Amino acid sequence: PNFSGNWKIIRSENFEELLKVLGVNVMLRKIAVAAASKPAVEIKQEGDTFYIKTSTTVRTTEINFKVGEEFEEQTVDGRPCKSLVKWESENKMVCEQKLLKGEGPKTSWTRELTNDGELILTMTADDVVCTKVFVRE
Ligand SMILES: CC1=C(/C=C/C(C)=C/C=C/C(C)=C/C=O)C(C)(C)CCC1
Ligand code: NA
Ligand code: NA
Ligand code: NA
């Protein structure tokens, strides 16, 4: 597959519930959920090397990783973590995350290119799964 491109959101589910289980107060959540409903995503992939930029009106993240190599990033709520991405299947990556400090919900994410040309991002905290679906811009 090639994830490379600019991606636009077409569906979001369960992002408020995800932030809820992470313990974000309703007021800050409200700012976040609205902004996260319109994220713009740029991916540059060369083989196992990835750059992913996710931009919203309230927060932008930029990560560089290589599939199979540990790296440091932040959880969806900004907590520093170490992460490892692997290919779960041909067009699907899964990232497992461990907090650098302290105790917290177990978090992960997955990104998959689907047969129809879309991209599915999932983000999980404990049991709660957020799904966001994108199409190329
Ligand atoms: C403003 C703000 C937040 C916003 C988070 C957002 C907007 C996350 C968007 C995530 C997306 C689009 C992920 C795609 O991979 C936090 C950190 C929850 C709480 C602190 C204040
Ligand atoms: Na990430
Ligand atoms: Na994020
Ligand atoms: Na999944």
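Following Swiss-Prot, chain A shows residues 2-138, kept in their order.
Header entry for method reads X-ray crystallography, 1.7 Å.
Just so you know, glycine gets a Cβ as well, placed from its N, Cα and C.
Under the heading of mutagenesis, Swiss-Prot lists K21 to A and annotates it as follows: Loss of ligand-induced nuclear import; when associated with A-30 and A-31. For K21 (mutagenesis position), applying a Cβ distance below 8 Å and a minimum sequence separation of six or more within one chain yields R30, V129.
For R30 (mutagenesis position), the Cβ neighbour count at a 10 Å cut-off comes to 19, with all displayed protein chains included. Quoted from Swiss-Prot, the note attached to the mutagenesis of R30 to A states: Loss of ligand-induced nuclear import; when associated with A-21 and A-31.
Listed in sequence order, there are no same-chain residues at least 6 apart in sequence whose CB falls under 8 Å from the CB of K31 (mutagenesis position). The annotation that Swiss-Prot gives for the mutagenesis experiment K31 to A reads: Loss of ligand-induced nuclear import; when associated with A-21 and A-30.
Ligand 1 lies under 6 Å from the Cβ of none of the mutagenesis positions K21, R30, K31.
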